[PDB]
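For reference, the structure discussed in these notes is given below.
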Amino acid sequence: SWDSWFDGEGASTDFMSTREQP
Amino acid sequence: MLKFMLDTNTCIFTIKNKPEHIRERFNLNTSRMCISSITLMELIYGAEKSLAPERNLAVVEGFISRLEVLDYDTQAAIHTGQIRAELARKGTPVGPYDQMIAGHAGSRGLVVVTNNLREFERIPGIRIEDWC
Amino acid sequence: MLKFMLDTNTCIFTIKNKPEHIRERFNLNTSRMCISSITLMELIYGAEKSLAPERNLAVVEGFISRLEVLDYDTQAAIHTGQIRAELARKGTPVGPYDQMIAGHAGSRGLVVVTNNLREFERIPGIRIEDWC
Amino acid sequence: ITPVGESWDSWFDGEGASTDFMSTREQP
Ligand SMILES: [Ca+2]
Ligand SMILES: [Ca+2]
């Protein structure tokens, strides 16, 4: 489901905290 | 039938915040959502450069496994080149990936879903929605 | 079998200069050459933004109709993401389009044809030929 | 038997691009 993804494993807080589009 | 192409910003926000309102939108729009392979590249890069790469890869992987990822193909390229030309003609800056995603969507008649409306609003022929 | 992916700079230079050394390689490797759709996009932008769009489009169309344009697909995107992240960590990035092309060639096991050896040298797993 | 497009020489010998074509590339 999407529900299981939304409630599951979380990304670390640093993940793409800036996107870095050049 | 595909209707929405999620931009990179919306994907990052969704991954980082797992927001309730997006979950509801996703559930309602299952099988009408896609991303560009351009956005896939940005999510993998984000995962792989981060402080928890294997873990962040797995989150990215479960996200993309639940929607369609479109190859950036010849028609996407052509639509993107046209758009870059018209934006240059108007001296309007848009970032390189945003441009490709806008061309990609435009080549498929898709709505771009983005929480950075200001960047996409000046692309000619855009159709946009903000889910945040 | 496809063996060579031409970088955008090589394409531009060949279009503008029609050089003998390139013509020889082209004929030697007919049916073994391709470009990425990322390059196509740049060439279409070049054409459309020029003083002679119609003329330049036709030159480009004639170039690409004689080789293959490959779709920037899921594996291209993943491999590009991985390479980007390695380059970031080592502090030697490459321009955005060039990174994509190298990632695309990487994913397909192809040799990148470029005169920018210094830049491209540093991309992991890359194979390079300079046809100048 | 390998399929082939139009010849490369027919393209190289064609009349080419205008002079201004991508005098710069423009990569950010
Ligand atoms: Ca985006
Ligand atoms: Ca190049």
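Recorded method for this deposit: X-ray crystallography, 2.0 Å.
Note: Cβ is positioned from N, Cα and C throughout, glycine not excepted.
What Swiss-Prot lists as domain 'PINc' is C:5-131. Where Swiss-Prot documents C:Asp7 to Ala as a mutagenesis experiment, the accompanying text is: No inhibition of cell growth, no degradation of tRNA(fMet). The Mg(2+) binding site annotation in Swiss-Prot covers C:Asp7, C:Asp98.
The domain 'PINc' (C:5-131): residue composition by secondary structure is 79 helix, 15 strand, 33 coil, according to DSSP. Annotation for C:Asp7 (mutagenesis position): spatial neighbours C:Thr39, C:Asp98, C:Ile101, C:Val112, C:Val113, C:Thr114, C:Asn116, C:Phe120, criterion Cβ-Cβ under 8 Å with sequence separation of six or more. Its own atom aside, the Cβ of C:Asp98 (Mg(2+) binding site) has 22 Cβ atoms within 10 angstroms in the protein chains shown.
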